[PDB]
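Trainee: Attaching a single structure in structure tokens format; questions to follow.
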Number of protein chains: 2
Amino acid sequence: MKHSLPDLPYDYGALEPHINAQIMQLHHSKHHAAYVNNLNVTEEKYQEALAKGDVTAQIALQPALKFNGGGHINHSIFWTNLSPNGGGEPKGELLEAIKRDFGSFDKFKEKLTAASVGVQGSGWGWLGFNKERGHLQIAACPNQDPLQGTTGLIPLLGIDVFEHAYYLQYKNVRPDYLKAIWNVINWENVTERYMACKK
Amino acid sequence: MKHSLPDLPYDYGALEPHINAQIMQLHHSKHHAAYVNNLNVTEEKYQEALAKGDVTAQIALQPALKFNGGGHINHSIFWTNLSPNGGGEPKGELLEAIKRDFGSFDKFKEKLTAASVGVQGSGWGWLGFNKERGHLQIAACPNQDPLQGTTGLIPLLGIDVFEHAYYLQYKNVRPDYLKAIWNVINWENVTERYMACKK
Ligand SMILES: [Mn+2]
Ligand SMILES: [Mn+2]
């Protein structure tokens, strides 16, 4: 098998006015498209080096694998974390865990926003689930480094703070992007990942 | 493919008094043995992950692959860079290149000493050849990060500054270890690696 660019589950303009059609179309059809292709290229190179036992080449491929592989993991999740049917607050057991672990829904939003704005350079903000501790956890990740691969936390909600995700519309004012994106969060999807975490 | 621990080109005591037999035995039969075994286990997990397209697992395995993979690369080179017949100064084209790029042999030693002593924590000092620039270059690497895999430079001479390489004999006094190791440098091996770069 090879990786494929997943279609967006909605129209490019479905998230307006919070994220405009130009960003969505570029962020999916150009950026993510490149990560999948580069990911498949790196995996093939990594396969040849492994068959040859060329460990030097394997390690030299690690930055491309983490960046483009992480890109595929993160963005594929990101599209499902957003929806025109999104916004508002989650329900049921996820809403209860958020209040228990962060005090309230608004406190959680403040913490994830602060983590996302606090990224200096490129990276991501994540809400995750800690299997060992059995509760939610917020983390920030540099560049395309994916949450679970580098921290073991299971991703529930990611916020792409790469400049290409918002600069066209919001320019340098990243907090304006963070303010707007809460209105299109697909809490239905995020709830599925949370419920999938417990057994 | 199954990597294997290469036999040492000499007995564990052949580098005394500069590196004592206990260090050599532990550094080869324990530390390096673990890198090969851990490298093989990590490589086997990669084959499964690649076959499954599990990119998260590939990225999670990267720290173990670089540390143990790099360990295998570096230590395998390190042993050949040392010899009971070593020490003194190189000759021929290697010596002529060292004088040109670093001013003199003694000046070269000061620069490689300073790079090796300057490593805070675990890492390596390397003399390398820059193929693109066509000259020698000194660099430091953190942990077991290998020179070529992370910098593209071809390794000519490596100095292990992990504490397990000198602490038993020299304790915290790494500069005494660095001074002593010059007595067992296998310049014949370093010359072969250098001449191989100008094919
Ligand atoms: Mn992005
Ligand atoms: Mn070592």
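Our numbering is plain: 1 for the first residue shown, then up by one each step along the chain.
Header says: neutron diffraction, 2.3 Å.
Quick reminder: no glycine exception, Cβ is built from N, Cα and C everywhere.
Quick paste from Swiss-Prot:
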BINDING   B:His27, B:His75, B:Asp160, B:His164  Mn(2+) binding site
MUTAGEN   B:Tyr35 to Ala, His, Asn, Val or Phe (Swiss-Prot position 58)  Reduced enzyme activity
MUTAGEN   B:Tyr35 to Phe (Swiss-Prot position 58)  Loss of nitration. Enhanced dityrosine formation on peroxynitrite treatment
Trainee: Which entry in the list of binding-site residues, B:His27, B:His75, B:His164, has its Cβ near the fewest other Cβ atoms, using 10 Å as the limit?
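Mentor: Across B:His27, B:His75, B:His164, these binding-site residues, the one with fewest Cβ atoms within 10 Å is B:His164.
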Trainee: Using an 8 Å cut-off from the Cβ centroid of B:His27, B:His75, B:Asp160, B:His164, can you name the remaining same-chain residues around the Mn(2+) site, in sequence order?
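Mentor: After dropping the recorded site residues, what remains is B:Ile23, B:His28, B:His31, B:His32, B:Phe78, B:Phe162, B:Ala165.
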Trainee: Given the recorded positions B:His27, B:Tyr35, B:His75, B:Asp160, B:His164, which pass a C-beta cutoff of under 8 Å against chain A? Sequence order please.
Mentor: none
Trainee: How many other Cβ atoms are found within 10 Å of the Cβ atom of B:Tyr35 (mutagenesis position), counting all protein chains shown?
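Mentor: There are 22 of them.
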Trainee: Specify the count of other C-beta atoms within 10 Å of the C-beta of B:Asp160 (Mn(2+) binding site).
Mentor: 26
Trainee: Roughly how many Å separate the Cα of B:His27 (Mn(2+) binding site) from that of B:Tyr35 (mutagenesis position), to the nearest whole number?
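Mentor: Approximately 11 Å lies between the Cα of B:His27 (Mn(2+) binding site) and that of B:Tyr35 (mutagenesis position).
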Trainee: What does DSSP say about B:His75 (Mn(2+) binding site): helix, strand or coil?
Mentor: helix
Trainee: Look up B:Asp160 (Mn(2+) binding site) in the DSSP assignment and report helix, strand or coil.
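Mentor: It is in a strand.
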Trainee: How many Å separate the Cα atoms of B:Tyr35 (mutagenesis position) and B:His75 (Mn(2+) binding site)?
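Mentor: With distance taken Cα to Cα, B:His75 (Mn(2+) binding site) is 9 Å from B:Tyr35 (mutagenesis position).
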